[PDB]
2 protein chains.
Amino acid sequence: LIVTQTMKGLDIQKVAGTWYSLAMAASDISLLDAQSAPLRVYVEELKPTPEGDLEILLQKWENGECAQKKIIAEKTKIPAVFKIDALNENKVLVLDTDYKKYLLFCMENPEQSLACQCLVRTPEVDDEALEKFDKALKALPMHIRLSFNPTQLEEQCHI
Amino acid sequence: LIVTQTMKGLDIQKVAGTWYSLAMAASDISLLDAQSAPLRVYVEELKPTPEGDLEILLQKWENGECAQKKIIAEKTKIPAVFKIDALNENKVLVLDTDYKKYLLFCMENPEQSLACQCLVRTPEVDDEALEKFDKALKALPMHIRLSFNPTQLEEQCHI
Ligand SMILES: CCCCCCCCCCCCCCCCCC(=O)O
Ligand SMILES: CCCCCCCCCCCCCCCCCC(=O)O
């Protein structure tokens, strides 16, 4: 409920495939801090299920290694909002997407842990999708923001 | 030379006294990463010398402790640019200040390590000085940005 923006007319099937986590932002510094921080996650691919659920493939640093992760985001009544398994059932909200270039989403559990990403289809710095990410976030109370270069985008865990 | 903005008419005496590091930004993620990161420094006070040099009091996390530091920024021909001791003689540039509320500065060694801060006089979140900080930075190639709340501002090393 903290975020006042969701996409209308979302077709979840049409977000399937490859994405890059070009920018991330969060409400608290420590959510994004180190390579091992709790919401510091690098999206690899989205697989919508026929039921309209969302399989998410991602990377996360756990040892001093970049681990492979698989998560399922379950649908709700709202086409733009999903719930994750399971500890306090984390809500994922789709704010905006053109399916073909960018997607903006936020993850939350009006209090008040929040992380958001600007996803893009290709390993390039998209200024106008970053402008849209900054435009959507200037509302929210973010205290850390990270951006990645094309080199980092083609590496595991963006080193 | 990387930054295209400095303050004209700067009187270094009139920046003396108490400041808070409200926001920081940098060109590379790892410059600001953890509590121990190289340019992650919390400004406490500025003491201009009669010669027009600048004594800087600051905090930096070195052990798992917040250490007290003292540095001297030596003047140059340009009233807005100072050089620090001594390893590669780091240039500090004053971009803008109203002496009474905010100060924007950048620290650099056109390549291409760069960190900048929005300094303010009081432990409050100044939206219009943060707007000015974001306006001055949208030029520069920053990849990490951090913001602090009034609580953090009154603690050592902003915990
Ligand atoms: C549905 C359309 C957009 C989907 C975008 C992908 C959203 C990804 C949400 C992933 C959140 C996972 C939280 C962190 C889990 C990491 C596991 C861990 O805690 O170590
Ligand atoms: C002169 C007007 C504005 C002055 C603003 C203060 C600028 C502070 C510059 C300090 C840069 C120090 C670099 C990091 C030093 C920390 C020591 C270390 O490496 O452990």
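To match Swiss-Prot, the residue numbers of chain B are left as they are there, and the shown ones run 17-125, 129-178.
Any Cβ shown, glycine's included, is placed from N, Cα and C.
Now, the feature entries from Swiss-Prot:
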{"type": "VARIANT", "residues": "B:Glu61 to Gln", "note": "In variant D"}
{"type": "VARIANT", "residues": "B:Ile72 to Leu", "note": "In variant W"}
{"type": "VARIANT", "residues": "B:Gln75 to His", "note": "In variant C; found only in the Jersey breed"}
{"type": "VARIANT", "residues": "B:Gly80 to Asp", "note": "In variant A"}
{"type": "VARIANT", "residues": "B:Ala134 to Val", "note": "In variant A"}
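Here the features listed in Swiss-Prot are placed on the structure.
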| residue | record | Cβ neighbours (10 Å) |
| --- | --- | --- |
| B:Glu61 | variant position | 12 |
| B:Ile72 | variant position | 19 |
| B:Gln75 | variant position | 19 |
| B:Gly80 | variant position | 7 |
| B:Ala134 | variant position | 23 |
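Once the 3 residues left out of the deposited model between B:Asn125 and B:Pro129 are set aside, the two flanking Cα atoms are found 9 Å apart.
Checking the variant positions B:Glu61, B:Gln75, B:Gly80, B:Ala134 against ligand 2 with a 6 Å cutoff on the Cβ atom leaves no residue at all. In the three-state DSSP scheme, B:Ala134 (variant position) falls into the strand class.
According to its DSSP assignment, B:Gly80 (variant position) is coil. Candidates B:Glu61, B:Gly80, B:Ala134 (variant positions) were compared with B:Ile72 (variant position); those inside 10 Å Cα-Cα are B:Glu61. Note: the CA-CA distance between B:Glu61 (variant position) and B:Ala134 (variant position) rounds to 18 Å.
Each residue contributes its Cα atom, and for B:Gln75 (variant position) and B:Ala134 (variant position) these two points are 16 Å apart. Between the CA atoms of B:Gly80 (variant position) and B:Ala134 (variant position) there is a gap of 23 Å, rounded to the nearest whole number.
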